Structures are given as C-alpha cells and as structure tokens.
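Some notes on the structure that comes next.
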Amino acid sequence: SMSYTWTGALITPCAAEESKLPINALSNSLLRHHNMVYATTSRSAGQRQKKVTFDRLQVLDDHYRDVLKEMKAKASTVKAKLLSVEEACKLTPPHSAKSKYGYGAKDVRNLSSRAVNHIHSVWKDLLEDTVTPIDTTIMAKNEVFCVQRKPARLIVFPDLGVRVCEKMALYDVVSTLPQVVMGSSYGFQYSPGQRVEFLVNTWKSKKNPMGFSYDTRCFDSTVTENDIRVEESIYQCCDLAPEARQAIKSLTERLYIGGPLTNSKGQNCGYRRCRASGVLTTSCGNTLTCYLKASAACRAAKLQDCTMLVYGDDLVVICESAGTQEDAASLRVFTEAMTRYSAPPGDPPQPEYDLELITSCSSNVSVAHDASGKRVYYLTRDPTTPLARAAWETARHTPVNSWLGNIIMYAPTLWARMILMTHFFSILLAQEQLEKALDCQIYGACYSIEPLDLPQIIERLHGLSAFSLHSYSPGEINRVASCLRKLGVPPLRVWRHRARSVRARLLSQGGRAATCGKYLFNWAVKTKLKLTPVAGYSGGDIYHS
Ligand SMILES: CNC(=O)c1c(-c2ccc(F)cc2)oc2cc(N(CC[C@H]3OB(O)c4ccccc43)S(C)(=O)=O)c(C3CC3)cc12
C-alpha cells in the first residue's frame, strides 16, 4: 500500500512565509554568515511529497507476535480514565489552531458554550459513527536550519474539536501506558539528568558493552495500517470505560489509520495511509511501534542482554558484545529484520564501543567536571541548529522560543551557557522582559516559562552541578569552536567578556534577577561564589503552565 496518494493540488500556506534570515540591530553580535541560515517553506513541499510517498511491504514472523503478546500482557495491567471536557480544554494550548466551526483555542480554554457544545457534538459523533473518515489539514512546516537545503516537513492534523476529543479518550492512556509496557526503555520518562544516569548505568551494567543507534528513514510513512491497528489492540488491553473503548475504536478507524488531506484553501490534496504527524497518539504510537519492531529484530539478530531506549522513532540498543566481527554481522541481521517489518534505515547502523560516540535525538553523552573535579556526564549536541534558530529569534518573534527550550534541556553544555544564556539575558535586560512568560516546547509539549525561573528549573532537571561544570572534553570544545567559525559567531572568549557584563547587570537589579546572575553566570567570573540550593507529546497539541 502507498503511504500517500496525491491529487495534484498544491500544499498551500496560511500566511506569508520567510525563507531568508531576518536581520535587525542585534543580529551581527550573534551571527555574521546570514546566508547560511534559512527557513523551510511550502515551495519545497513537492520535494518532500516525493520522499514520503512509497509502497510499504510487511512480513511478520513469530518474534514479532511473541513481543506483541508480551506488550499486551503489560498493557492489560493499566487502568486509564476518560478526561472530562473541562480537563481536556485545560490541556489545549492558548495559541492552538482555531476550529473551522466558529471558535478558537481561547474559547476552548475558557469553556465557552459554543466551544463546549461543538466538542460534545464531535464526541457523540465518535460514539455513533466508527466508519466515516475524519478530515485533516496538511501544511508545510516553517523550520530554520543551517545550509548543508532541506525540503519542508509536512504536518497533518484534525480540527480543534477533534483534538480535544482525542485528549478525552486517550490522554490518560498515552501518558501512562508506554512506561508500563516498555519499562526503563521508554525515553520520555527521564529528565536530562535521569536519562544520562540511565544511559551510563546501562553501559556499565554490561560486561563488554556494545551500542548502536537505529534511525528509520521517514518513519511516519513506514507506519502501516497493520501497525496502527496493532497499536489500537494494545490500547484496548487497558482497563477502560466502555465509552472510551468506543471512542478509541472510532478515532483509529476514522483518523489514525488514514484519511483525506485538505490544504489551507480547502482543496483536496490526496489521501493518507500512514501515520499523521499531528495527532495525539503520534508519539506514543511511534514509540510502541518502534519498540515492538526493534525488540523483535533484536531476537532475530540474537543480540545478548539487550537494553533498548526508545523515544518516538528514535532508537538505541545497548547490549553484550560477542566480538567486533560478530557484532557487525548481528547488526546486518537486525537491519534485515527491521526492513521486513517495513522500517529500513536511513544510514546502516554502526556498532560503537564507547558510549559518547552514539548519537540519538541529535544528542550524545559527553563528560565535564564539577567544582571538586569529579566527572559529570551530560547530554549535548552539535550547536549549529540551535544557534541558527537563535539568530532568527533574535530578529523575529516566533510561536515557539527554541532558545529557551534549548537553554533548559542543554543547560549543562558549554554552548548553551556561554552563548544562549549570555545573548538572550542581554536582550531581556535591555527590554525589561525578564518577568515576561514565554512559550517553549519540552518533549513536544508546550510550556509557558518566565526566564527568571530558569535557575530553579535547571537545578531540578540537571542538578546543581550544571552551574559549576568545567574542563569540558577537547572534542566537545572543538565541535563548538568549529561551529562558531562556520556560522560567523564570535569566539567563546568574546562571550565570556559579555557574560561578565550581563552578570553584573543582573546582580545590580537584585531579587530573582540577581539569582539568575549568580547561578547562570558563575562560570564567567574568576573567583567563584558558593552556589547552594516528564512525558512525550510531539505534535499532540498539549499545554502546561
Ligand atoms: C532513544 N534516545 C534517547 O532517549 C535520547 C538520547 C540518547 C540515547 C542514547 C545514546 F547513546 C545517546 C543519546 O539523547 C536524548 C536527548 C534528548 N534531549 C532532547 C533534545 C531535543 O529533542 B526535542 O525535540 C527538543 C525540544 C527542545 C529542545 C531540545 C530538544 S534531552 C532534553 O537533552 O534529554 C531526548 C528527549 C526526549 C526527547 C532523548 C534522548
């Protein structure tokens, strides 16, 4: 079956689209090589359509059915509840896309009669009708990158009223089921500090550890009708209210398995027979499906004492080594099994015998040292995309502030501390907006966060050591330095000089501002001060504050 069929109608924008990096008076202080930064637009949608459109073949063996039975047994222990209309409304992001039927996200959150009445009618229709395909909108995403250009990603989502009903039927399920079914392998349960701890402990638990990442090419398109029905069967193992069972069946048949694609202008663009990127079950569904296929593939490859870590379509396996030649051979069998299950890799997997050489979710483990000189592990990444997006956000206000999300999730890194913290606190100081809450995304979920609360947030997610890490590895430092030269960002020595100023400015204001100065920028001073004291919903339209 083809992942998509297309009519020929274009994927259209709903507003003006900027591809070129916007520039203001602050831009050059961060980044000089402006032509290297670009944003994707609907003009490349055609290119993406070609990439994501292909035939899927699936051959399912006993390993697959064995693992599925085990997952269902665990799912059978979960008890999930329906959320009320009111609870589902409160989880709706303030700036979520408005309904076609005369109400928006703020109406939903406020429990307006019009919004609530339509939600009730959508819900009743889900109970009464388990066959009629539900409409979806297809859009090209606008995302910023550094050159070497990517074509726009496509997103597919149903109407607001449907999105609220998804929460009612499935929010409790997708929040609780994955951890029970997959145990320690469910990647979204960890904070960055907890994840690093798990990865290190998993590596040390093996006598002779080997590990590899496996990244499937266009995962959403490899997801078949079978996969989505198997996914439903796992959900239905839960102890559920009868009304929830019906709604989950209806949503699966009418939305999750596939449906018609409509552009922003209301024209039929085609039909989908694979994963929709913008439904509540996207993250949970991808995690379960990846875990199922990969667990079965481990058995086919006879990999010994496997510990898997899965988040959406991202996969890492750490296991007992059988020797270099033997490990390489076993990965070939693993990939052959995954391919039979419909999930071939973008690049063939490579066995690694050092934890730090494995990259997943664009990230790798690295080592620094705390004040006492003890080794502290932390997750980092190539800073190119974070810095490209920071430059865009310096000149343009955007729906999501990636810089804030990056500071929070990569707070221990030398690039987040020296560049992102220094740059944006200077900007916030100049506009007196330190107390202004900003929208950002952590693990696909939307959060409203004031910059002044960053010290407490960082401490809780990474520990107090995030404010005193030093003696970073030569490889990490070189990667950062190389990226700065590439983008025309000033060298780290300049940022240290700037941070002393920003620190001094923050201390001068007292209160929570001074606390930001003290903890976030203690790295910048020569004589240091004494420093003292969730889940995954990518595309799921989820909000917390
Ligand atoms: C299966 N792989 C994993 O669970 C992860 C690994 C990993 C595992 C094994 C290895 F050997 C090496 C690395 O590294 C990871 C790094 C992340 N980072 C999230 C960063 C990024 O993702 B989000 O879309 C996002 C949003 C805002 C800012 C940053 C991010 S995070 C916040 O630093 O932990 C995550 C987030 C849950 C998605 C997951 C993993």
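Since chain A takes its numbers from Swiss-Prot, the residues it shows come out as 2420-2567, 2573-2957, 2971-2982.
If you check the header, you will see the structure was determined by X-ray crystallography, 1.9 Å.
Cβ coordinates are placed from backbone N, Cα and C, and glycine is handled just like the others.
What Swiss-Prot annotates here:
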| type | residues | note |
| --- | --- | --- |
| BINDING | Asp2639, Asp2737, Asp2738 | Mg(2+) 2 binding site |
| MUTAGEN | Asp2639 to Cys, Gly or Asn | Complete loss of RdRp activity |
| MUTAGEN | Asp2644 to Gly or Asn | Complete loss of RdRp activity |
| MUTAGEN | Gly2702 to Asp, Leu or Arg | Complete loss of RdRp activity |
| MUTAGEN | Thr2705 to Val | Almost complete loss of RdRp activity |
| MUTAGEN | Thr2706 to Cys | Almost complete loss of RdRp activity |
| MUTAGEN | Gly2736 to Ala or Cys | Almost complete loss of RdRp activity |
Practice item. State the three-class DSSP label for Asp2738 (Mg(2+) 2 binding site), counting H, G and I as helix, E and B as strand, and everything else as coil. Key: strand
Review point. Across the 13-residue unmodelled segment, how far is the Cα of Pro2957 from the Cα of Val2971, in Å?
Key: 22
Practice item. Within 10 Å of the Cβ of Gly2736 (mutagenesis position), how many other Cβ atoms can you find? Include all protein chains, please. Key: 23
Check your understanding: Sequence gap of 6 or more, C-beta under 8 Å: which same-chain residues meet both conditions with respect to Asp2639 (mutagenesis position)?
Key -> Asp2737, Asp2738, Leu2739, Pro2769, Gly2770, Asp2771, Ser2784
Practice item. Calculate the distance in Å between the alpha carbons (Cα) of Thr2706 (mutagenesis position) and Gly2736 (mutagenesis position), and round it to a whole number. Key: 8
Practice item. For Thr2705 (mutagenesis position) and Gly2736 (mutagenesis position), determine the Cα separation and express it in whole Å. Key: 10
Check your understanding: Are there any residues in the same chain, six or more apart in sequence, whose C-beta is under 8 angstroms from the C-beta of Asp2644 (mutagenesis position), and if so which?
Key -> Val2471, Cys2698, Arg2699, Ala2700, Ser2701, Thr2706, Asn2710, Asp2737
Practice item. Any same-chain residues 6+ apart from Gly2702 (mutagenesis position) with CB under 8 Å of its CB? Would you list them in sequence order, or say none? Key: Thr2555, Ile2579, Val2580, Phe2581, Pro2582, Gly2976, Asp2978
Point to revise | Cβ within 8 Å of the mean position of the Cβ atoms of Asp2639, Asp2737, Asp2738: remaining residues of the chain near Mg(2+) 2 | key: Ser2637, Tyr2638, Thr2640, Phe2643, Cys2714, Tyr2735, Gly2736, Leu2739, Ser2784, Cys2785
Check your understanding: Got a sec? Which of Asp2639, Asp2644, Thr2706, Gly2736, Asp2738, the recorded positions, have CB under 6 Å of any ligand 1 atom?
Key -> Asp2738
Check your understanding: Around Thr2705 (mutagenesis position), how many other C-beta atoms are within 10 angstroms of its C-beta?
Key -> 27
Point to revise | Unmodelled segment of 5 residues: Cα separation of flanking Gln2567 and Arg2573 in Å | key: 6
Practice item. Report the member of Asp2737, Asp2738 (the binding-site residues) whose C-beta atom has the most other C-beta atoms within 10 angstroms. Key: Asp2737
**Study point:** DSSP state at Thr2706 (mutagenesis position), helix/strand/coil
**Key:** helix
